[PDB]
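Notes to accompany the following structure.
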Amino acid sequence: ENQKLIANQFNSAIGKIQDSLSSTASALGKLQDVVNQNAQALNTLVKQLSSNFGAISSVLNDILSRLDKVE
Amino acid sequence: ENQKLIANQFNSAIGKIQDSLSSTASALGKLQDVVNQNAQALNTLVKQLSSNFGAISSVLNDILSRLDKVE
Amino acid sequence: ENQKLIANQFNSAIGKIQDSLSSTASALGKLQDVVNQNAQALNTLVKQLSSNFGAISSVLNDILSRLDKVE
Amino acid sequence: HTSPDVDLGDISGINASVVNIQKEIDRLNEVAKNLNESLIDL
Amino acid sequence: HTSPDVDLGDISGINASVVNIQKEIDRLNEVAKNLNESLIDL
Amino acid sequence: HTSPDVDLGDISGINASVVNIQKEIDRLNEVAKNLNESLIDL
């Protein structure tokens, strides 16, 4: 009788621990996906900003050269 | 006697697993909070940068128009 | 005989749960490292962008002053 | 004489997703609380 | 004649937080090590 | 007369790492599936 109680409690605990492990795996997967998406977003932002700052640099040097020619 | 040993070891293991599950939940909550805060930070950065680049664009077109009028 | 079965199943489950806890700890450590690295990256980006926008602001005010002197 | 229009690259499309794992955290805490119902009382 | 001062939007306030879950990782590893003390030796 | 060249600060070195914990997620799911082999059948 005590053996059946031990077995039932152990099976219940193992089922709950399986649920907890599935939840942990799902949460870690979602966190990995979101962290990687934000990493790609930051990298795309840095690349686009490098392009934009290069464009601004070119335009500003051109404007400075025009001003030098004028004055 | 062996039943009491099994029950004691099982209760100890269940307590330790409860501690581990609480720690995992706390860690996942902190990670979620920080990931979401950094996501909001990146979004705010993109919005403010869009505003700033629009301002720079307007100012640069104005300067180019002034230079065109001068020369 | 049932006691030996209970003990063997419990030891197997505890070993598997130890493996799962080690995996969860490793995953949380990697996630922490990557989240903190991306946070430092975003902070460095904000600092460098503040510097760059200050430089652009200074240059643009200088160009506007030159244009004011010319016209 | 003329001057071109300086069109800067658009970055408005860059977006950072948000994570929603509150269901999993709640399930973990619920299991940590429910494991008390699995303790053996001989 | 005059020229205005171009004030660009300030972005210095944008900050990214850091996570500190080393306590939880240490507790998980400690429990994974301590579960050896819960093995049944009949 | 002359005009200097405006060199803007380089930000290309700023990079965001990526996380690879698929091994750990796979191990967690594998253990959650294998714990069925540890159920007691008296």
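Chain A is numbered as in Swiss-Prot; shown residues: 918-988, in order.
Per deposition record, electron microscopy, 2.2 Å.
Using the three backbone atoms N, Cα and C, a Cβ is placed for every residue, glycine included.
Features reported for this protein in Swiss-Prot:
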type: VARIANT; residues: A:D950 to N; note: In strain: Delta/B.1.617.2, Mu/B.1.621
type: VARIANT; residues: A:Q954 to H; note: In strain: Omicron/BA.1, Omicron/BA.2, Omicron/BA.2.12.1, Omicron/BA.2.75, Omicron/BA.4, Omicron/BA.5, Omicron/BQ.1.1, Omicron/XBB.1.5, Omicron/EG.5.1
type: VARIANT; residues: A:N969 to K; note: In strain: Omicron/BA.1, Omicron/BA.2, Omicron/BA.2.12.1, Omicron/BA.2.75, Omicron/BA.4, Omicron/BA.5, Omicron/BQ.1.1, Omicron/XBB.1.5, Omicron/EG.5.1
type: VARIANT; residues: A:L981 to F; note: In strain: Omicron/BA.1
type: VARIANT; residues: A:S982 to A; note: In strain: Alpha/B.1.1.7
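Shown on the structure are the features that Swiss-Prot records.
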residue : record           : contacts (Cβ under 8 Å, 6+ apart)
A:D950  : variant position : none
A:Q954  : variant position : none
A:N969  : variant position : none
A:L981  : variant position : none
A:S982  : variant position : none
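In this set, none of the variant positions among A:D950, A:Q954, A:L981, A:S982 has a C-beta falling under 8 Å from a C-beta of chain B. Taking 8 Å as the upper bound (exclusive) on CB-CB distance to chain C, the variant positions A:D950, A:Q954, A:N969, A:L981, A:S982 give A:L981 in sequence order.
Proximity to chain D, taken as a Cβ less than 8 Å from one of its Cβ atoms, holds for A:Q954, A:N969 among the variant positions A:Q954, A:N969, A:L981, A:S982. Proximity to chain F, defined as a CB-CB distance below 8 A, holds for A:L981, A:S982 out of the variant positions A:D950, A:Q954, A:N969, A:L981, A:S982.
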